[PDB]
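**Q** Handing you this structure, nothing more for now.
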Amino acid sequence: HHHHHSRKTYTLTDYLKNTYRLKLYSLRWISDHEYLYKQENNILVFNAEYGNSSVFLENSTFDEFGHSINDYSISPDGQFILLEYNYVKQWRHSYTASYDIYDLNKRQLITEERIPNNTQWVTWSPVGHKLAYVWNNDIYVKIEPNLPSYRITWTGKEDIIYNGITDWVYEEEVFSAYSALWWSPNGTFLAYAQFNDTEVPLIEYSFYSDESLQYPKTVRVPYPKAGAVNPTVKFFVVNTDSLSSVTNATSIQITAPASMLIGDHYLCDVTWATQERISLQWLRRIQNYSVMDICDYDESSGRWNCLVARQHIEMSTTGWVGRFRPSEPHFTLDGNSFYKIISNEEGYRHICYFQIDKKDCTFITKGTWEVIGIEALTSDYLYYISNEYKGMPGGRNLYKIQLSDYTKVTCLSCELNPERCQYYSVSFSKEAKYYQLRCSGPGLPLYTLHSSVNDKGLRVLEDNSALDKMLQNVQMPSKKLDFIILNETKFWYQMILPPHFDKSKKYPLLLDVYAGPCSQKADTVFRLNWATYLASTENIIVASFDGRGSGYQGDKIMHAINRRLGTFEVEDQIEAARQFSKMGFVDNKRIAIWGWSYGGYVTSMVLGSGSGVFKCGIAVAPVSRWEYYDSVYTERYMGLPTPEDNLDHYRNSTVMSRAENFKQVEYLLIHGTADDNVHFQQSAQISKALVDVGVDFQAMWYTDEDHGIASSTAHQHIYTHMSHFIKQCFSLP
Amino acid sequence: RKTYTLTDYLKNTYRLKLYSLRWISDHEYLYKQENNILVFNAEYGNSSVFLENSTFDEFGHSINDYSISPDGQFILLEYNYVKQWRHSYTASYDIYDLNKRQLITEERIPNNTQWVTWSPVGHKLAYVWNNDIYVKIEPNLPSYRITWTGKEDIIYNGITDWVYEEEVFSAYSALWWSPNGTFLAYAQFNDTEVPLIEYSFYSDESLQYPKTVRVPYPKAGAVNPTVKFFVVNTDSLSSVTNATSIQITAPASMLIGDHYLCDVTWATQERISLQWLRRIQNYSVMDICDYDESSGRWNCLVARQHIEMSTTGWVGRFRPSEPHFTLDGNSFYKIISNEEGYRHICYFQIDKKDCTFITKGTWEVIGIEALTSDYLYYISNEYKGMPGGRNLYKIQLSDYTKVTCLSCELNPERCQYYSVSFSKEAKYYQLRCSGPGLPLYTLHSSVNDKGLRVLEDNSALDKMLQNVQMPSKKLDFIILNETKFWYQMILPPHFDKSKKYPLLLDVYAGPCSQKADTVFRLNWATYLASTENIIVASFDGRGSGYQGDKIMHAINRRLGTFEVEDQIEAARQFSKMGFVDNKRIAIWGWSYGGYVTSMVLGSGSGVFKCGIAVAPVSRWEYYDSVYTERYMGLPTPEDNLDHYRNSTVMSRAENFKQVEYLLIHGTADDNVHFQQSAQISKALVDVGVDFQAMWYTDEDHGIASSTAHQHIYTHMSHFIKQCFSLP
Ligand SMILES: *[C@@H]1O[C@H](CO)[C@@H](O[C@@H]2O[C@H](CO)[C@@H](O)[C@H](O)[C@H]2NC(C)=O)[C@H](O)[C@H]1NC(C)=O
Ligand SMILES: *[C@@H]1O[C@H](CO)[C@@H](O[C@@H]2O[C@H](CO)[C@@H](O)[C@H](O)[C@H]2NC(C)=O)[C@H](O)[C@H]1NC(C)=O
Ligand SMILES: *[C@@H]1O[C@H](CO)[C@@H](O[C@@H]2O[C@H](CO)[C@@H](O)[C@H](O)[C@H]2NC(C)=O)[C@H](O)[C@H]1NC(C)=O
Ligand SMILES: *[C@@H]1O[C@H](CO)[C@@H](O[C@@H]2O[C@H](CO)[C@@H](O)[C@H](O)[C@H]2NC(C)=O)[C@H](O)[C@H]1NC(C)=O
Ligand SMILES: *[C@@H]1O[C@H](CO)[C@@H](O[C@@H]2O[C@H](CO)[C@@H](O)[C@H](O)[C@H]2NC(C)=O)[C@H](O)[C@H]1NC(C)=O
Ligand SMILES: *[C@H]1O[C@H](CO)[C@@H](O[C@@H]2O[C@H](CO)[C@@H](O)[C@H](O)[C@H]2NC(C)=O)[C@H](O)[C@H]1NC(C)=O
Ligand SMILES: CCc1nc(CC(C)(C)C)c(CN)c(-c2ccc(C)cc2)c1CC(=O)O
Ligand SMILES: CCc1nc(CC(C)(C)C)c(CN)c(-c2ccc(C)cc2)c1CC(=O)O
Ligand SMILES: *[C@@H]1O[C@H](CO)[C@@H](O)[C@H](O)[C@H]1NC(C)=O
Ligand SMILES: *[C@@H]1O[C@H](CO)[C@@H](O)[C@H](O)[C@H]1NC(C)=O
Ligand SMILES: *[C@@H]1O[C@H](CO)[C@@H](O)[C@H](O)[C@H]1NC(C)=O
Ligand SMILES: *[C@@H]1O[C@H](CO)[C@@H](O)[C@H](O)[C@H]1NC(C)=O
Ligand SMILES: *[C@@H]1O[C@H](CO)[C@@H](O)[C@H](O)[C@H]1NC(C)=O
Ligand SMILES: *[C@@H]1O[C@H](CO)[C@@H](O)[C@H](O)[C@H]1NC(C)=O
């Protein structure tokens, strides 16, 4: 006699075994009317206007092949397909893989002049079927897929000289990519960066590997910690049409500006404007000054030239320039103008309209909200995402703005499904005739397709009704997205509330913390994660809070922690906890705090604060002191760890120095041994300090796991482990 | 009515008083009463301050240790102590003239000297620095260089490499002065092709980039260090020509393949004995080498070779025993297994194969302690048939049948575990009784064997222990397949045998181990018994020591089988004794005992609720060649690969589902590498077993740092108390 009431909950197994799948819709636009999708593991080409799914590639072709086909890549012209296999992961983006190319018209593998094994990166020209691949740190170009490669660079040395690929920091921090190659639009020019790691110190750690391995391997990665000598970067442009089979290729060098070359600098952005015009952005090591150079190819020269009068300066007096780097330029077709997200005179990031010749721009948008990204630019409209709608920073909508009248601004996604959908993202066709919208919350992810000619709805691609059906008689948690006012300012929190939430009861509470520079933890997105389980099954409330230092709410909030990590953002996590219990449904005797990565640091700094507010906390892969983390992230917020700069605060913001206070709290410290990103060192130094002052804590290392602890088994283990620690810290039976 | 607490254990509230003396002559010894150093007299007990505390006040450094030259003329001061491995360290050195009474300033001993040793007589000095051997005839003269081939991590002259240090010589030094200091004998190790274990050292907070420690370390079946042996004549050193080292090459029976130098013992002024072991450690050879006049060389008569082998196991307990030579050096005594597999003393004559045995029985000689012209002194576990007791015996060389227990009845109730230190010519001896009562130190004259006085009786300790509720120690045996197997229990105070107690099986169980003994201890177990009322038991099953080869050799080539089964069996038996709550049986252990605990918990026997494993071996291929191959052979298909493979704790991961496990390991363990545990944890992860872990940053195999030590025991206590429902 259950009477069809919901007695199921979202269990830990549900989360770990992926019981309730969240269906996606992952397309790849090939033309301006067609995209690709995998159905039966077949790849169908879809006509966006009609529905025409006419099988593009049967799943049964590449099993004759004899290797597991990891990913693929159709050449712009549709004439060739690149097959990726023996994929072997490295850092967040980099990896090695074998490639073959299948002649999509001759229905056969190209067996001549194959792309070598251990290839680091491969990339089509944007038009036709030119290749650009990097093998042993050198660039190679194939004009036709079955002809021999032309060697572009000869100077690549492992760990020292990188041609067309990033090194550790550029990959993680600057480009969010292994690739450092940029084809010109019609693919005449291949522009590449080149990195020099000669004097960059190495992080060494042990990789134990399969129990087969008798002697643990020592991994050595060129990794510049805050203050250490950084990599250097030269930048080149080669003309791939004048490549010669009888002469080494001439790579033309663009040097940095004079204002950059005086000290340690970076290349933080490459952007082709036209067939013959390219834009560079460079950053000083002190990341409050950057210069965009605009460079033209001089025809009689053969060389490239950036005129000083086309140099564009971006700087900040209140902090660092950009959200994590200067913003990318979006050029108008003729190359003479570009749009860019820059911070306005009120510290709000808006789209500025730049002329190649005039220093000053004009803002096409304004207000106490923020522009997230520019997504497409036609001749009449510019398409961008912002958190303007209902003045709530954790929302996302697509707007189009009229290039000829800035007051004329339509919200393309706002009114679509207002109750279900408040966090959108967009994929445009080759020339923006169609777009797929991707709604992520607060309701179930919704995937829709649109023609932009008249902004009408075409079809629902995925609506997740299968998951919706499964959830009916499941006691899911609800989200509350709201704000509290501190010192005249709105700060936004979110609570994952247990089913049948009762304001009368005093629930235990976990503070899910990240709280890094330009972070946003309080948003409109639907999630099925650990938090979901904790609320639904364990009746724990999971809360997050964006305090000083968080993103998308202006520079006043975001820069608040500039040169001052481990301060306000930490303080504001504590204040949220106070504010929450003071809301009346939180059991004070049971407030916990957990974070990964930067979140691990704040968690640890919080537990270390002697605030009395928190009972326990889990820190996963945390930063312990800032001299341990990488230069370009750290120095952005922290300056240099020198007496004549910011050493005082580097010293004053270590969790180690707070060790004594951990006596008041139950700590679980977790870290994977092969964490190349935030090194096990950071947690080894934490443990040592707690040992040194006689405080009991709980620890867990993960053999061979990196910063993700992403192994299937590892992922399931760590979450099991934390649930126990939490249930046991909360006296949950 | 207070109990022995964890704080009591960790902070050392109740100290055992030692009487650490060192002999100077046949009748004088040195003691450290105060900061002072006194020469006591054995004849009377009267003394006189030999070295006033504040004389090296002026020095401006902290004095770690001292060392008098035999002739009593010089004192070596050791400071700037920097520990390395178990025995190995680096120090600085100054010499203080006692005839003058001032520090030597000319030709000082270098900083970072690896070893120093006086000649056995006079004041000659031989030291090792940057891997080369130096000698100083006079403490203020230029030292002569002997070796020019020393190289960091590669060539060791006069000092041992990691493995020889840890496993063969239990010492950093590899130097041997002849009885009267005429000859310097030394070993040379070549680690050229020995792989390096590499691990991170995080060091102080201030260190931005972890340092990789790289140590040549041969794991099971890896290329071993090679060894050469040399003898140089110190009396005929030249300030002009490079000193000229004579080599004594291994016997042909050794050169045939991989081998070890395992014993260096000077027989006479011009005779030195060497023991070499094959890599397959069941066959060893002793060369006896005489100095030769007409050639200035050393010849080891092939006829004079003495073979010691073993058909049921390996030679020796942990290595073939050392010889003890009669003054003329034409005869020696050493401990070997008899035909019954019990280790007894064999009298060898230099010029023949057949030694005759001088002791007999189903007990074992632990050691030959001193030999005179009239008597042989040994320690053995014979008294009352107790493998875990120790007593000093004298045997009359002119009639083996006449054997007096010198310590058995000196105090039968409180004393059953003695050790002895004899004076230079053995006219006196000091007895150290270690249990079962509080330790008692006594001084004895040989001639009539009468006791002279109590040196330390721990009456101070005795007082304090009276108003604290102390545990007791049951030592006893069970029968298994018609054989005695000894166990001990640390029973809580006011022990009631009709009440059911939690029981923690404390395990080591490595080969030749002995965990059940008459020794008195203040340790972790003492706290668990006194405060938490936990029975903590240990058990010597198969493979255990001091009960003959039949038992010891039982686990030959089969590590992680019988020694593991027997702990489970012991635990099963204990839970039929009626006072053991078998819902709460736990097992823990360190090192090899970490391995066994882990192997036990992976057994799916269902006997154990939870375990702690501190620095466990996880599979044998990860641990060093000398130790591992002794019991396992090579990890190759033509030898013992199959069993290496079967004996892993990783293979048993699935069974950990049945148990609560705590894995602990120091990240800078040079011995049992963190790897071993990193591999265990990974296996548990892979099969979805939840467990508890703890690393110790920069701790080694001891986890010995004041603070680290305190932390780990606290952590374990919490784990055990939780596993047992003790709040
Ligand atoms: C990468 O940079 C290093 C410097 O970090 C370059 O090596 C230098 O070569 C020049 C010419 O001999 C000198 O200024 C220095 O003596 C060298 N410095 C060091 C420390 O090596 C190297 O040439 C660069 N590599 C390339 C090919 O770009
Ligand atoms: C009692 O002990 C003291 C201190 O050991 C004795 O003094 C030493 O006696 C020896 C006799 O061989 C001399 O070599 C030394 O000169 C004495 N000590 C020093 C360093 O000066 C003393 O003789 C002993 N006996 C009596 C009867 O007092
Ligand atoms: C051994 O080490 C100490 C420490 O370095 C040496 O003493 C130093 O000598 C230098 C001269 O090179 C002086 O400038 C320092 O003031 C001394 N330091 C201290 C703390 O005493 C000593 O001379 C070294 N050499 C030997 C052979 O003893
Ligand atoms: C230590 O042993 C090594 C063998 O591992 C010796 O090194 C070899 O020496 C020979 C002849 O000198 C060379 O031809 C080999 O190529 C060497 N091998 C390597 C890798 O070093 C070395 O000579 C020995 N050193 C001493 C002082 O005994
Ligand atoms: C002692 O032996 C060493 C090494 O065999 C000699 O010293 C070397 O001599 C060579 C010439 O063969 C020189 O090139 C080296 O620079 C020397 N090395 C060192 C460390 O000194 C030397 O012949 C001998 N020295 C004496 C005292 O006789
Ligand atoms: C998807 O369907 C369209 C329309 O139904 C296909 O276009 C037709 O192709 C046939 C020949 O096969 C022509 O005779 C018709 O005139 C076309 N009709 C229209 C209205 O386009 C189209 O070929 C299909 N898509 C793909 C990729 O083949
Ligand atoms: C999107 C995930 C991510 N991306 C980035 C790279 C960009 C800044 C370009 C976005 C970084 C910067 N290294 C981090 C990060 C890592 C460590 C720490 C101490 C702080 C921040 C994370 C978070 C994470 O997974 O750890
Ligand atoms: C006396 C202590 C000791 N001594 C030795 C050296 C001799 C056997 C020569 C005496 C060894 C041999 N390495 C060990 C040992 C260590 C690890 C393992 C897997 C096995 C054995 C221990 C035990 C310990 O320190 O934990
Ligand atoms: C890649 O490696 C495999 C295995 O050695 C080999 O058979 C294959 O031919 C290689 N491919 C290329 C293109 O080098
Ligand atoms: C191209 O350059 C490399 C070194 O810079 C050289 O080895 C090679 O021979 C060159 N080839 C030509 C065409 O000169
Ligand atoms: C002028 O002279 C150069 C050098 O001979 C020749 O290559 C070209 O014709 C002219 N160069 C340019 C850039 O106009
Ligand atoms: C950049 O930072 C430096 C050091 O913090 C400081 O001197 C200066 O104010 C900043 N420069 C600019 C251009 O704002
Ligand atoms: C030491 O031994 C050598 C060789 O036996 C001998 O020639 C010398 O005289 C001895 N010195 C003493 C004091 O016995
Ligand atoms: C020594 O051990 C090996 C391996 O167990 C064996 O094959 C050999 O016969 C043994 N030799 C002796 C002397 O017993």
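Along the chain as shown, the residues are counted starting at 1.
Cβ from N, Cα, C; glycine included.
Pulled the feature table from Swiss-Prot, pasting it below:
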type	residues	note
ACT_SITE	A:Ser597	active site, charge relay system
ACT_SITE	A:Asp675	active site, charge relay system
ACT_SITE	A:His707	active site, charge relay system
MUTAGEN	A:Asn52 to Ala (Swiss-Prot position 85)	Does not inhibit dipeptidyl peptidase activity, interaction with ADA and homodimer formation
MUTAGEN	A:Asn59 to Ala (Swiss-Prot position 92)	Does not inhibit dipeptidyl peptidase activity, interaction with ADA and homodimer formation
MUTAGEN	A:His717 to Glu (Swiss-Prot position 750)	Inhibits strongly homodimerization, dipeptidyl peptidase activity, interaction with CARD11 and T-cell costimulation activity
MUTAGEN	A:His717 to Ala (Swiss-Prot position 750)	Inhibits weakly homodimerization and dipeptidyl peptidase activity
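Mind mapping these onto the model and telling me what they sit next to?
**A** Its Cβ taken as reference, A:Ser597 (active site, charge relay system) is surrounded by 20 other Cβ atoms within 10 Å in the chains shown. According to DSSP, A:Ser597 (active site, charge relay system) sits in a coil region rather than a helix or strand.
Mapped onto three states, the DSSP output places A:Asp675 (active site, charge relay system) in coil. Around the Cβ of A:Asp675 (active site, charge relay system), the same chain contributes A:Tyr205, A:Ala621, A:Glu705, A:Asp706, A:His707, each under 8 angstroms and 6 or more positions distant in sequence.
Classification of A:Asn52 (mutagenesis position) by DSSP places it in coil, neither helical nor stranded.
Its Cβ taken as reference, A:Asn59 (mutagenesis position) is surrounded by 14 other Cβ atoms within 10 Å in the chains shown.
The Cβ of A:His717 (mutagenesis position) has 25 other Cβ atoms within 10 Å, all protein chains considered.
A:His717 (mutagenesis position) falls within a helical segment according to DSSP.
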**Q** Of A:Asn59, A:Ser597, A:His717, which is closest to A:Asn52 (mutagenesis position) if I measure between C-alpha atoms? They're all recorded positions.
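**A** Of the recorded positions A:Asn59, A:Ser597, A:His717, A:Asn59 has its Cα closest to that of A:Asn52 (mutagenesis position).
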**Q** Is it possible to get the count of other C-beta atoms within 10 angstroms of the C-beta of A:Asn52 (mutagenesis position)?
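**A** For A:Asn52 (mutagenesis position), the count of other Cβ atoms within 10 Å is 12.
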**Q** Just to be sure I understand the contacts, which recorded positions have a Cβ under 6 angstroms from any atom of ligand 6? Candidates are A:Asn52, A:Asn59, A:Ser597, A:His707.
**A** A:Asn52
**Q** Taking the Cα atoms as reference points, how far is A:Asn59 (mutagenesis position) from A:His717 (mutagenesis position) in Å?
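**A** Cα-Cα, rounded: 34 Å.
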**Q** Out of the recorded positions A:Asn52, A:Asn59, A:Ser597, A:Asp675, A:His707, A:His717, which are near chain B, with a C-beta less than 8 A away from one of its C-betas?
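**A** Among the recorded positions A:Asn52, A:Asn59, A:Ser597, A:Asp675, A:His707, A:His717, the ones whose Cβ sits under 8 Å from a Cβ of chain B are A:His717.
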**Q** Give me the Cα-Cα distance between A:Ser597 (active site, charge relay system) and A:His717 (mutagenesis position), rounded to a whole Å.
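**A** Their Cα atoms are separated by 18 Å.
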**Q** Provide the three-state secondary structure of A:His707 (active site, charge relay system) computed with DSSP.
**A** coil
